[PDB]
Amino acid sequence: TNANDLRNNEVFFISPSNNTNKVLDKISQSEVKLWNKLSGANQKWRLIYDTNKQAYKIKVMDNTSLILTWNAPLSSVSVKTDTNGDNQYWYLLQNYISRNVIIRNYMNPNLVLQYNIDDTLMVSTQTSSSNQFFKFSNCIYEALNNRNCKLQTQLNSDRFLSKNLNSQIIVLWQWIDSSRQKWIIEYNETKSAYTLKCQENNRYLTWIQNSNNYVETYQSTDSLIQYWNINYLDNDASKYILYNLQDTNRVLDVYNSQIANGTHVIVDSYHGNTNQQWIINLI
């Protein structure tokens, strides 16, 4: 899959090449360590690419906003407040075939991140050892791909993304355990984004472009209107934003932030307020 590619603004588990059950873990307000995967937010890392430097910040997703930092001139690493230090940027270069990634410090690119036998991390000069090779796995793909899900608006604990009765229009509705409210989320390799298929009619969540900007169930199409970048909120891994590929500044949104049964779901310009935030759970 291309779902684990090192895209800007995606959130990852970062694992040692020699153990797919371990991940980079923020264990305290300063310390990182390899730990058994628990899929907690302190084990999830957002990539923020800096085009000028051709290097990335690596930000923990537990709400603290701290970033992976080389404690120059020492050999240690930590999570620290972002002060835009050169020591807080990292080249992420990948071997296309092995999929291994070398995490190389921007301030001193002679130094790469290394994991030790005792699960600690440090920077070191480069060898040929797999103790400097990491794998990156996209968290959302690991969790939701090919899964039957429900999508709750953050506006109300009992309002869900639902196909309306006898209509293609998608609206909010309280949970009634209907196939109209169950969505199979499937990653599409060609578009590098997701479709969401309504269980009741096997048709897909699609932006219908006109002045109303409603989402509807629609037949399969190659058009970008049917494809969605599903992401966590910028600094909250418990909630999701769904950006439409036809215009990625526009997102799945609840009309006028209303909560009544029947309220239109639409695609509108991003602001990040609660009417654009969704709670995705596995059925």
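Shown for chain A, in order and in Swiss-Prot numbering: 4-286.
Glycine too: its Cβ is placed from the backbone N, Cα and C atoms.
Annotation comment: Swiss-Prot describes 12-140 as domain 'Ricin B-type lectin 1'. Summarising the annotation, Swiss-Prot assigns domain 'Ricin B-type lectin 2' to 180-284. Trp176 to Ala appears in Swiss-Prot as a published mutagenesis result, with the remark: Significantly decreased binding to bovine mucin, decreased binding to porcine mucin. No binding of N-acetyl-beta-neuraminic acid, significantly decreased binding to N-acetyl-D-galactosamine. Significantly decreased binding to both bovine and porcine mucin; when associated with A-278-279-A. Quoted from Swiss-Prot, the note on the mutagenesis of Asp271 to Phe is: No binding of N-acetyl-beta-neuraminic acid, increased binding to N-acetyl-D-galactosamine and galactose; when associated with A-176. Record note (Swiss-Prot) on the natural variant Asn74 to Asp: In strain: Type C / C-6814. For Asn98 to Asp, Swiss-Prot lists a natural variant annotated as follows: In strain: Type C / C-6814.
Remark: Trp176 (mutagenesis position) has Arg162, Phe163, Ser165, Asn167, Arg183, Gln184, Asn264, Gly265 as non-local neighbours, by Cβ distance under 8 Å and separation of at least 6 in sequence. Counted within 10 Å of its Cβ, the other Cβ atoms near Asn98 (variant position) come to 10, all protein chains included. Residues near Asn74 (variant position) in space but far in sequence (CB under 8 A, at least 6 apart, same chain), listed by position: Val80, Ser81, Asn90. Its Cβ taken as reference, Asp271 (mutagenesis position) is surrounded by 16 other Cβ atoms within 10 Å in the chains shown.
Annotated pair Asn98 (variant position) and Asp271 (mutagenesis position), C-alpha to C-alpha distance, rounded: 38 Å. Break the domain 'Ricin B-type lectin 2' (180-284) down by DSSP state and the numbers are 12 helix, 54 strand, 39 coil.
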